[PDB]
Amino acid sequence: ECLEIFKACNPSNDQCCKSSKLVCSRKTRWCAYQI
(Lines of atoms letter the chains of each structure in order from A and count residues from 1; the text may use other names and numbers.)
(Lines give C-alpha, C1' and ligand atoms only; values in the text may rest on other atoms or scores of the structure.)
Protein backbone atom coordinates (compact mmCIF):
# COMPACT_ATOMS: atom_id res chain seq x y z
CA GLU A 1 0.00 0.00 0.00
CA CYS A 2 3.00 2.26 -0.59
CA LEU A 3 5.12 3.61 -3.45
CA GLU A 4 8.00 1.86 -5.22
CA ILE A 5 11.55 2.66 -6.33
CA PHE A 6 12.07 5.43 -8.88
CA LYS A 7 8.56 6.64 -8.07
CA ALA A 8 7.74 10.34 -7.82
CA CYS A 9 7.94 11.03 -4.09
CA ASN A 10 6.67 14.20 -2.40
CA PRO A 11 7.20 15.79 1.04
CA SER A 12 3.48 15.98 1.78
CA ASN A 13 2.76 12.67 0.04
CA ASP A 14 5.38 10.41 1.63
CA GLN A 15 3.44 7.28 0.65
CA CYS A 16 6.76 5.52 0.06
CA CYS A 17 7.27 2.64 2.49
CA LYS A 18 9.66 4.26 4.96
CA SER A 19 9.30 1.23 7.23
CA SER A 20 11.03 -1.10 4.76
CA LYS A 21 13.70 0.44 2.52
CA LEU A 22 11.82 3.05 0.49
CA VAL A 23 12.86 6.61 1.35
CA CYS A 24 12.23 9.75 -0.69
CA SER A 25 15.68 10.46 -2.13
CA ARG A 26 16.98 13.87 -1.05
CA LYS A 27 19.14 14.47 -4.12
CA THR A 28 16.61 13.21 -6.67
CA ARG A 29 12.82 13.61 -6.71
CA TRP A 30 12.24 9.86 -7.01
CA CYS A 31 12.16 7.44 -4.08
CA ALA A 32 15.36 5.46 -3.50
CA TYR A 33 16.52 2.47 -1.45
CA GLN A 34 17.96 2.71 2.05
CA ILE A 35 21.50 1.44 2.61
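What you see of chain A is 53-87, where the numbers are those given in Swiss-Prot.
For all residues, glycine too, the Cβ spot is worked out from N, Cα and C.
If you take the C-beta of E53 (mutagenesis position) and look for same-chain residues 6 or more apart in sequence within under 8 angstroms, you find none. Quoted from Swiss-Prot for the published mutagenesis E53 to A: 2.8-fold increase in ability to inhibit hNav1.7/SCN9A, and no change in activity on hNav1.5/SCN5A.
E56 (mutagenesis position): 12 other CB atoms within 10 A of its CB, across all protein chains. A mutagenesis experiment is reported in Swiss-Prot for this position, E56 to A, and the note states: No change in activity on both Nav1.2/SCN2A and hNav1.5/SCN5A, and controversial activity on Nav1.7/SCN9A. Small increase in ability to inhibit Nav1.7/SCN9A (according to PMID:23760503), and 1.5-fold decrease in ability to inhibit hNav1.7/SCN9A (according to PMID:23523779).
Sequence-distant neighbours of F58 (mutagenesis position) (same chain, 6+ residues apart, CB-CB distance under 8 A): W82, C83, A84. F58 to A appears in Swiss-Prot as a mutagenesis experiment; the accompanying note says: Important decrease in ability to inhibit Nav1.2/SCN2A, and small decrease in ability to inhibit Nav1.7/SCN9A.
Listed in Swiss-Prot as a mutagenesis experiment, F58 to W is described as follows: In gHuwentoxin-IV; shows higher affinity for lipid membranes and a 4-fold increase in ability to inhibit hNav1.7/SCN9A compared to both huwentoxin-IV and mhuwentoxin-IV. When secondary structure is read from DSSP and collapsed to three states, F58 (mutagenesis position) falls in the coil class.
Mapped onto three states, the DSSP output places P63 (mutagenesis position) in coil. Under mutagenesis, Swiss-Prot gives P63 to A with this note: Important decrease in ability to inhibit both Nav1.2/SCN2A and Nav1.7/SCN9A.
Swiss-Prot documents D66 to A as a published mutagenesis change and attaches the note Important decrease in ability to inhibit both Nav1.2/SCN2A and Nav1.7/SCN9A.
As a published mutagenesis entry, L74 to A appears in Swiss-Prot alongside the note: Important decrease in ability to inhibit both Nav1.2/SCN2A and Nav1.7/SCN9A. Long-range Cβ proximity for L74 (mutagenesis position), meaning a same-chain Cβ under 8 A and a gap of 6 or more residues, is found for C54, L55, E56, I57, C68, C83, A84, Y85, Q86.
The note that Swiss-Prot attaches to the published mutagenesis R78 to A is: Important decrease in ability to inhibit Nav1.2/SCN2A, and no change in activity on Nav1.7/SCN9A. Following the DSSP three-state reduction, the secondary structure of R78 (mutagenesis position) is coil. Sequence-distant neighbours of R78 (mutagenesis position) (same chain, six or more apart, CB under 8 Å from its CB) are absent.
For the published mutagenesis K79 to A, Swiss-Prot gives the following note: Important decrease in ability to inhibit Nav1.2/SCN2A, and no change in activity on Nav1.7/SCN9A. Long-range Cβ proximity for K79 (mutagenesis position), meaning a same-chain Cβ under 8 A and a gap of 6 or more residues, is found for none.
According to Swiss-Prot, the mutagenesis experiment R81 to A carries this note: Small decrease in ability to inhibit Nav1.2/SCN2A, and no change in activity on Nav1.7/SCN9A. Every protein chain considered, the tally of other Cβ atoms within 10 Å of the Cβ of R81 (mutagenesis position) stands at 11.
Under the heading of mutagenesis, Swiss-Prot lists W82 to A and annotates it as follows: Almost complete loss in ability to inhibit both Nav1.2/SCN2A and Nav1.7/SCN9A. For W82 (mutagenesis position), the Cβ neighbour count at a 10 Å cut-off comes to 15, with all displayed protein chains included.
In the structure as shown, the Cβ atom of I87 (mutagenesis position) sits within 10 Å of 5 other Cβ atoms. Mutagenesis annotation in Swiss-Prot: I87 to A, described as Small decrease in ability to inhibit both Nav1.2/SCN2A and Nav1.7/SCN9A; the structure shown retains the original residue.
Less than 8 angstroms from the CB of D66 (mutagenesis position) sit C76, each of them six or more residues away in the same chain. A distance of 20 Å separates the Cα atom of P63 (mutagenesis position) from that of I87 (mutagenesis position).
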